[PDB]
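Asks: For reference, the structure I am asking about is given below.
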Amino acid sequence: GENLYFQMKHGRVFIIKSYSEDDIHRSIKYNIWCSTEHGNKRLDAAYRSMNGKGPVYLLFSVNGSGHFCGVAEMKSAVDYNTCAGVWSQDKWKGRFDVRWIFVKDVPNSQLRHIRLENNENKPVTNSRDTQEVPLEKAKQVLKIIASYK
Ligand SMILES: O=c1cc(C2CC2)[nH]c(=O)[nH]1
Ligand SMILES: [Cl-]
């Protein structure tokens, strides 16, 4: 048969890279995240220009792990003045709401043939934190993540 679900012109998709496995667990538990100052600025702009016309998806991967670990949607703008030190390292300023919609490990081998024309045609699996994913490649990534078993 066929699965044409992801094949939608409104939506923006970003890679999230975490050094910390603990912080992934905490994000899933409490449905919150924080990036760097410049990453927060990037995500906040995308969320606030989307005006709720479509989702901002976050594709999570722990640095060095060899796999993605799940997918969340942004659910709020960035609040830059929040309690410090709630994450494994005290390196972060602020907080935004997410909603994890998918938690499972997807090996990089399933995804490394998808390349990002906006990042020198490097594999999507070689991205840095808050690398944006072109929509047509994001649809391919989401289908692979959803279909993996
Ligand atoms: O390793 C990390 C850990 C976090 C915590 C959520 C703040 N954020 C990030 O971008 N990388
Ligand atoms: Cl695009």
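Residue positions begin at 1 at the first shown residue.
Structure method, as recorded: X-ray crystallography, 1.8 Å.
Just so it is clear, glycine is given a Cβ too, placed from its N, Cα and C backbone atoms.
Here's the feature list from Swiss-Prot:
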type: DOMAIN; residues: 11-145; note: domain 'YTH'
type: MUTAGEN; residues: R12 to A (Swiss-Prot position 411); note: Slightly decreased binding to RNAs
type: BINDING; residues: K17, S18, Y19, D23, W33, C34, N63, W87, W92; note: RNA binding site
type: MUTAGEN; residues: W33 to A (Swiss-Prot position 432); note: Reduced binding to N6-methyladenosine (m6A)-containing RNAs. Reduced ability to undergo liquid-liquid phase separation. Reduced binding to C5-methylcytosine (m5C)-containing RNAs
type: MUTAGEN; residues: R42 to A (Swiss-Prot position 441); note: Slightly decreased binding to RNAs
type: MUTAGEN; residues: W92 to A (Swiss-Prot position 491); note: Reduced binding to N6-methyladenosine (m6A)-containing RNAs
type: MUTAGEN; residues: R128 to A (Swiss-Prot position 527); note: Decreased binding to RNAs
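Quick one: how deep are these features, and who are their neighbours?
Replies: Across the domain 'YTH' (11-145), DSSP helix (H, G, I), strand (E, B) and coil residues number 44 helix, 44 strand, 47 coil.
Long-range neighbours of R12 (mutagenesis position) (same chain, six or more residues apart, CB within less than 8 Å of its CB): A46, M50, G54, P55, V56, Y57, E132, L135.
Within 10 Å of the C-beta of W33 (mutagenesis position) there are 28 other C-beta atoms, taking all protein chains into account.
Contacts of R42 (mutagenesis position) defined by a Cβ separation under 8 A and a same-chain sequence distance of 6+ are given as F14, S35, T130, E132, in order along the sequence.
In this view, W92 (mutagenesis position) is surrounded by 19 other Cβ atoms within 10 Å of its Cβ, with every protein chain counted.
The number of other CB atoms found within 10 A of the CB of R128 (mutagenesis position), across every protein chain shown, is 11.
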Asks: Taking Cα atoms as reference points, rank the binding-site residues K17, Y19, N63 by distance from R128 (mutagenesis position) and give the first.
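Replies: So, spelling it out, the nearest of the binding-site residues is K17.
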Asks: Give the maximum pairwise CA distance in Å, whole number, for the residues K17, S18, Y19, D23, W33, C34, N63, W87, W92 listed as binding RNA.
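Replies: Value for the max Cα separation, rounded to a whole number: 17 Å.
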Asks: Let me check the 10 A CB neighbour count of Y19 (RNA binding site). How many other CB atoms are there?
Replies: 13
